Protein chains: 2
Amino acid sequence: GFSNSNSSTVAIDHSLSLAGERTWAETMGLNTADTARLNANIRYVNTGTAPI
Amino acid sequence: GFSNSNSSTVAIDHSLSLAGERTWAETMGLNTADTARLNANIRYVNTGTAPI
């Protein structure tokens, strides 16, 4: 048997898409030369004999 | 044999997608003119004879 065939398919598509996104982000910047700041709590004591 | 034919396919799709993402990032900024800061620890010595 010898069979001959020829087809032609014509198509079309429509589409929707609803994309909802919630993004959480956190960042911690630092400078190695200026990491900390200081503060002293100090008093002055006179154990002498004359005031200054 | 002589066969004609004719088809028509009608289709529809619905879809969901749940995309969860965790992103890690790291950054190191630098300025070539201001790379380093200095600090000296020094003392003063008097080997002389009069005070100053």
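Going by Swiss-Prot, the residues shown for chain B are 352-403, listed in order.
Looking at the header, which is where the method is noted, we find electron microscopy, 4.6 Å.
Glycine is no exception: its Cβ is also placed from the backbone N, Cα and C atoms.
Mutagenesis annotation in Swiss-Prot: B:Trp375 to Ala, described as Loss of toxicity probably due to faulty membrane insertion or translocation of LF/EF into the cytosol; the structure shown retains the original residue. Among the mutagenesis entries in Swiss-Prot is B:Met379 to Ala, noted as: No effect. Record note (Swiss-Prot) on the mutagenesis of B:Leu381 to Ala: Loss of toxicity probably due to faulty membrane insertion or translocation of LF/EF into the cytosol. Here the residue is the original one, while Swiss-Prot reports the natural variant B:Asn392 to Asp with the comment In strain: PAI. Quoting Swiss-Prot on the mutagenesis of B:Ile393 to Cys: Loss of capability to undergo conformational changes that lead to pore formation and translocation.
When Cα-Cα distances from B:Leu381 (mutagenesis position) are compared across the recorded positions B:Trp375, B:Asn392, B:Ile393, the shortest belongs to B:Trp375. Counting only the Cα atoms, the space from B:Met379 (mutagenesis position) to B:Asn392 (variant position) is about 29 angstrom. Separation of the C-alpha atoms of B:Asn392 (variant position) and B:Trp375 (mutagenesis position): 40 Å, rounded to the nearest whole number.
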